[PDB]
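Participant: Handing you this structure, nothing more for now.
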Amino acid sequence: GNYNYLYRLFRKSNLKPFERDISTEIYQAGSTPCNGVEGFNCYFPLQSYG
Amino acid sequence: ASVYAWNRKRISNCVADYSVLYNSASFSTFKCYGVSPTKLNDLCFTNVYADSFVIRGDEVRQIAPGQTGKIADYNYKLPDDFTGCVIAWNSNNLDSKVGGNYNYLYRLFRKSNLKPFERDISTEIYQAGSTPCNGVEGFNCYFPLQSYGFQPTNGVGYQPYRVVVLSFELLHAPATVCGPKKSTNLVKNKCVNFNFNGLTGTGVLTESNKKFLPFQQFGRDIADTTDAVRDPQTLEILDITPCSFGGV
Amino acid sequence: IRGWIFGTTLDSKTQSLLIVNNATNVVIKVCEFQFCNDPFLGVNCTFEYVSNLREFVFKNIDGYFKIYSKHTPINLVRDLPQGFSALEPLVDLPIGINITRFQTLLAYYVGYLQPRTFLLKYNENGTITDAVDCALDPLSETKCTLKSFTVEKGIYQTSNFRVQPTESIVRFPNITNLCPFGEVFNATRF
Amino acid sequence: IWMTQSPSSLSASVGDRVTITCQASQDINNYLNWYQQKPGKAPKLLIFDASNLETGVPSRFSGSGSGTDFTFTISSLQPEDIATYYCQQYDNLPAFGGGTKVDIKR
Amino acid sequence: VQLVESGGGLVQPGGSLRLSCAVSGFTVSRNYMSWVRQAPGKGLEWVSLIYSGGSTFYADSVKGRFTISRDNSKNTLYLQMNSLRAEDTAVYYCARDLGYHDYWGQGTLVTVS
Ligand SMILES: *[C@@H]1O[C@H](CO)[C@@H](O)[C@H](O)[C@H]1NC(C)=O
Ligand SMILES: *[C@@H]1O[C@H](CO)[C@@H](O)[C@H](O)[C@H]1NC(C)=O
């Protein structure tokens, strides 16, 4: 399984045309601020392809 | 219910406040495939189905699309394209006993794997060999169910876990399960862009002079133009005067 | 008269609306009830609700069961009263069950709706006070083409009359042999 | 879950009472089996579910224990009981113990 | 009741070998059937299992290299081994799983060197 290829799974808004987003900011999926700490409802926006 | 005899509850014709679920800290597993529970508040469905049962911790992973094992094959199977949520939480305080709670059963033998959402509760004597059993247990004739050993001192992997699977079903029928769809305050004598029950527009809402009937909602002028509305919460009729404009 | 049954078979084979007013309580159910041959009263459920002349209008559009109603006093036995009155909406069931047949549960009168055009007169108070059927007679055709309950003297053009066909003629050449499509699709070599 | 079986070797005499211990790294309820294997032979199932002597196995072999500590008890060792014994975690990843070899005391 | 396995042999690393296990008194397709191996002087190691419903599972040490299968008409269990390694050298038993295995074969010897 090659996992070197990634895809963004979350974002606060849809990308504008030809917009490129490479930020690794932790996505806050819940009401609790993440403060840069991953965990429950605090996810890394990228996920590897299988 | 036991996993082999997992219960199903049909949810229809109501408002589903999914926040109470995804804002709760009482669940250790909350995994939704193909749907975000936040967006469920903005969607309606013909039916919802809550499949509830109990397993042990190590088997929680088996409750997911494309999974195999005892529970997936013989007790409860999800489709590979499953759309919906899986919720699971430890139930050691409730389903375990000092002497061991054996009331929860799992299917140990079956001639074939279960199809998605299939339910098998038969107690047929399982024919493990070539000799027909004729309902009599013995060599190559085994009971297809076996009890879980649930004690409070069991390891967390072997401790009981209650699991509920939420599936959503859209048919050729009205969607009766809907989200909250909250509202806000209303302001008068100011140009507003408004959205009443099913209609939207722009204008100034003013105290009216008309007498709407108890069942009438939307006014209408002679030239098929919205004129007044009934506020869904307050039983007051509001005249809609379009905001001032003119040539310069 | 007490209630109504709606459905398609009404023999516990498919869902069917049952509406019954038991003497203080209005109850509406859509279970797959098993009905009697003559379901009279003593002289899988997807919805359940519990609450002289009477008129009702039942219709089913896009899975919605509209029930309109109206009550009024009357002093008459042998026929319906002559007069005009509008029927307000009472229930809009999202049931989604398609109906083909129905039956009553107890003198009454039954009529069948048709897709017609009507001219309705709303007074100052929002209620319908009179109506004109736009296909009843030439005068009504004129009334609904002018959009006024009173039309002053004159000659008005309302519609167009065209004869209707009486028989349908179908003509084709007489050929029997089937087209040899098989030899092309089932050809061993292409 | 790691199964620690002790001791690796134990010496006993004919007629002795033998106790073999199998320790799981955490509670596995009663999901444990015991096997007996002699040199050059296939293993033989003795007890299942920690306390169910398999049919036909002599009354000597006794199994007990619950949670995290399990024992195999041979009430009266006979000449044909000198062998290697294995525990196995049940309803899991078929993990086996390291084995206990029971040998002739002298 | 007997389990009769065969097919073990001497083979070079990277080679392939299929083990067969002919059963009598038991229907392989109706049972949990496993392969278990024992390296020289070591303990038992579970290898692979096939469920009555047809699902198969493997130990991590053999995943992606071994395949378990069965033939209903021949009432026979199989273990297809690919990319064999020196540490696969062992006696291989087929067994009927009630994890508690009550019926064992006599074993067949595989040597990879
Ligand atoms: C709606 O709820 C509010 C309180 O939240 C109440 O004051 C109001 O009377 C309710 N309206 C109806 C029609 O029940
Ligand atoms: C309309 O209703 C008002 C009070 O709501 C009443 O005074 C008036 O008479 C009604 N109109 C007619 C034509 O009866």
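Chain C uses Swiss-Prot numbers throughout; the residues present, in order, are 101-143, 165-172, 188-242, 264-347.
Cβ coordinates are placed from backbone N, Cα and C, and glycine is handled just like the others.
According to Swiss-Prot:
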- C:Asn121 to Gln: Partial loss of biliverdin affinity (MUTAGEN)
- C:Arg190 to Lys: Partial loss of biliverdin affinity (MUTAGEN)
- C:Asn331 to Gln: Reduced viral infectivity (MUTAGEN)
- C:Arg102 to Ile: In strain: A23.1 (VARIANT)
- C:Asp138 to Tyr: In strain: Gamma/P.1 (VARIANT)
- C:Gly142 to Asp: In strain: Kappa/B.1.617.1, Omicron/BA.2, Omicron/BA.2.12.1, Omicron/BA.2.75, Omicron/BA.4, Omicron/BA.5, Omicron/BQ.1.1, Omicron/XBB.1.5, Omicron/EG.5.1 (VARIANT)
- C:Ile210 to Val: In strain: Omicron/BA.2.75 (VARIANT)
- C:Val213 to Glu: In strain: Omicron/XBB.1.5, Omicron/EG.5.1 (VARIANT)
- C:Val213 to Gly: In strain: Omicron/BA.2, Omicron/BA.2.12.1, Omicron/BA.2.75, Omicron/BA.4, Omicron/BA.5, Omicron/BQ.1.1 (VARIANT)
- C:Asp215 to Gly: In strain: Beta/B.1.351 (VARIANT)
- C:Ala222 to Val: In strain: 20A.EU1 (VARIANT)
- C:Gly339 to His: In strain: Omicron/BA.2.75, Omicron/XBB.1.5, Omicron/EG.5.1 (VARIANT)
- C:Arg346 to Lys: In strain: Mu/B.1.621 (VARIANT)
- C:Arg346 to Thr: In strain: Omicron/BQ.1.1, Omicron/XBB.1.5, Omicron/EG.5.1 (VARIANT)
Participant: With C:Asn331 (mutagenesis position) as the reference Cα, tell me which of the recorded positions C:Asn121, C:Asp138, C:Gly142, C:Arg190, C:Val213 is the closest one.
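Facilitator: Closest by Cα: C:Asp138.
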Participant: Compute the C-alpha separation of C:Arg190 (mutagenesis position) from C:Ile210 (variant position), stating it in Å without decimals.
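Facilitator: Given the Cα positions, C:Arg190 (mutagenesis position) is 10 Å from C:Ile210 (variant position).
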Participant: Would you say which of the variant positions C:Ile210, C:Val213, C:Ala222 has the most Cβ atoms within 10 Å of its own Cβ?
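Facilitator: For the variant positions C:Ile210, C:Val213, C:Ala222, the Cβ with the most other Cβ atoms within 10 Å is C:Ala222.
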Participant: Tell me, which recorded positions from C:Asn121, C:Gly142, C:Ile210, C:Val213, C:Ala222, C:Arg346 are within 10 Å of C:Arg102 (variant position) if we use the C-alpha atoms?
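Facilitator: Those close enough are C:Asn121.
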Participant: How would DSSP class C:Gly339 (variant position) in three states?
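Facilitator: It is helical.
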Participant: If you count CB neighbours within 10 Å, which one among the variant positions C:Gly142, C:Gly339 has the smallest count?
Facilitator: C:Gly142
Participant: Can you give me the Cα-Cα distance between C:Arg346 (variant position) and C:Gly339 (variant position) in Å, rounded to a whole number?
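Facilitator: Spelling it out, the Cα of C:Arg346 (variant position) and the Cα of C:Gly339 (variant position) are 13 Å apart.
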Participant: Of the variant positions C:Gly142, C:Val213, C:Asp215, C:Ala222, which one sits closest to C:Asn121 (mutagenesis position) when you measure Cα to Cα?
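Facilitator: Among C:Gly142, C:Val213, C:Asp215, C:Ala222, C:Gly142.
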Participant: Could you check which of the variant positions C:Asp138, C:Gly142, C:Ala222, C:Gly339 is the closest Cα neighbour of C:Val213 (variant position)?
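Facilitator: Closest by Cα distance to C:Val213 (variant position) among the variant positions C:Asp138, C:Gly142, C:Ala222, C:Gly339: C:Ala222.
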Participant: What residues, ordered by sequence, lie under 8 A Cβ-to-Cβ from C:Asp215 (variant position) and sit at least six positions away in the same chain?
Facilitator: none
Participant: C:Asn121, C:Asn331: which of these mutagenesis positions has the sparsest Cβ neighbourhood within 10 Å?
Facilitator: C:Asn331
